[PDB]
Amino acid sequence: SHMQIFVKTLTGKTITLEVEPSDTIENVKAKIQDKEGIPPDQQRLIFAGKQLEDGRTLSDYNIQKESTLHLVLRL
Amino acid sequence: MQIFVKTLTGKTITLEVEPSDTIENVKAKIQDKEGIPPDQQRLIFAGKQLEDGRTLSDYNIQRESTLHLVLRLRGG
Amino acid sequence: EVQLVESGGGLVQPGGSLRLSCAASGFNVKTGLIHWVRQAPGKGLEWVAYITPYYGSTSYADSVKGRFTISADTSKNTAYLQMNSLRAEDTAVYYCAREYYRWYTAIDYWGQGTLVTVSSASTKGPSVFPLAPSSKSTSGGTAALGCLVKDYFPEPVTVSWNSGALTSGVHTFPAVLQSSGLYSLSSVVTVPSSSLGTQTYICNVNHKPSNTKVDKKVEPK
Amino acid sequence: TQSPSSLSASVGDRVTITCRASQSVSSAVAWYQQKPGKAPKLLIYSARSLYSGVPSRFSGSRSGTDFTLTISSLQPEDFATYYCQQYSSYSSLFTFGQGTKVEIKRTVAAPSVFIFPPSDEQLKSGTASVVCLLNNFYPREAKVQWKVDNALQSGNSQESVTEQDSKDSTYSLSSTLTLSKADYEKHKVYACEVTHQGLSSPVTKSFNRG
């Protein structure tokens, strides 16, 4: 069932996440909030150079096993 | 320089590259002989996964160094 | 454009064997996996086997494991299903299909399927009998007439009315497997009452597995 | 292994098919739509994401251990059979669930009942088939009982039903009663008795040998 993905900040911090392929971008951010403390309100995730929409899924964007995302914060 | 790419069948393949050659360009070189698109290729060295943006010299790969290849045939 | 074309289907005795072929085009089979999946007439889908052509690794359903051998030939771009120790319950349409990593386990392209029928019964041409229209088969402004296509093996059979002219109001019923182990079906058409006194009616039955071809005129009784 | 189960619905209805699941099996669940005579088509992959070209009225969801297929408002072309597919990482085995056939609900329509005596051609072969036809009825459920000189028959007849007609949403049924010429010749009244929701009481169509 579960996959492992990486989330890279631009501060040079890399966090490892446990996600299902079926997981939604919203749950991902909620998992980021769960262990990191950063609000989903203030998160913006990048994969293959594109921003990921909340209502869609990991699989929507062909995010695979041990793929890497970037996390850009908003103000 | 010369490097070896190792599969999972044990069928190790030879290769020829420069240090300035990108990771993307290496996967394209394996495609030319193996027939597998770069986006289905996962390349490994020293324990690290290799990103399609760095060069060979970035991860500091030398002549006769071994790379490990994982194929994305099943997703999930 | 992607295509999968299966072949090799047909008739076998219980205990016998048969080889299915699955020719692929518009893509290379070594970039993913190929599956066989079968469907018994009137029943659900059943996964059979898969191969990953690039490595040669296989996997098999329980109901099939000790007797089927899936395999691939990369140079021909074809995949095969070698079926041994065949039993009646193996009767089905067999599809091949492919999974590509991007669809996370899901099967995205499927062929139209080939028919494998396993039975001790001998291949046989159908007998065609008229279903005569009459007062016992009219309601209001229309009459029913038909053909009974009886005692044939195996499927399929094709029925056309008046060499293709009559296509409206035709009901060709699904064939039933009789107690004898042979197939029978009905083809009926409803036509206006008053065309029975002017038009002739001829059903055209083609049974390719036995090269039988019958035309039967249906007169009113 | 089995026949699909049937769901009756109207154009515009919301339908939620569920796929019972295990802890062992992976959450990479796929859904297929299959129409009579044709191959299955992929709708949903990875439990809840849309295959290329699938309309938005199709969605997928994870109800804990179980997985669901939802069609928010049913269109005429959505009336078909649906299958879930499961995959286990431990065994590498794939499994398709039972399959659900969604058919079109409409006002109850009684059948037209016709009967056909055996042809002379068949009678000379030493066999006798009587065929009883049920035309354009809804719903699909009907009972056809054969009668020979008012003896109720069983185990000498065969039944077939057509797919729901795509234009008027009715079904047709053909049933054949077969006897030997001899046994046929020893009796007079051959009757087809039909029970259906659209009938006040059973309708009988009969004929006398000859």
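Heads up, residue numbers simply count up from 1 along the chain you see.
Cβ atoms here come from the backbone N, Cα and C positions, even for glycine.
Per Swiss-Prot, mutagenesis A:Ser67 to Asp (Swiss-Prot position 65) is noted as: Phosphomimetic mutant that binds and activates PRKN. Within 10 Å of the Cβ of A:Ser67 (mutagenesis position) there are 17 other Cβ atoms, across all protein chains. In the three-state DSSP reading, A:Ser67 (mutagenesis position) counts as coil.
Record note (Swiss-Prot), mutagenesis A:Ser67 to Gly (Swiss-Prot position 65): Phosphomimetic mutant that can recruit PRKN to mitochondria. The unchanged residue is displayed.
Among the mutagenesis results in Swiss-Prot, A:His70 to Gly (Swiss-Prot position 68) has the note: Loss of DTX3L-mediated polyubiquitination of histone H3 and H4. The residue drawn here is the original one. In sequence order, A:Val7, A:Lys8, A:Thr9, A:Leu10, A:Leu45, A:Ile46, A:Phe47 make up the list of same-chain residues 6 or more apart from A:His70 (mutagenesis position) whose Cβ falls under 8 Å from its Cβ.
According to Swiss-Prot, the mutagenesis experiment A:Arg74 to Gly (Swiss-Prot position 72) carries the annotation: No effect on ADP-ribosylation. Sequence-distant neighbours of A:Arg74 (mutagenesis position) (same chain, six or more apart, CB under 8 Å from its CB) are A:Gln42, A:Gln43, A:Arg44, listed in sequence order.
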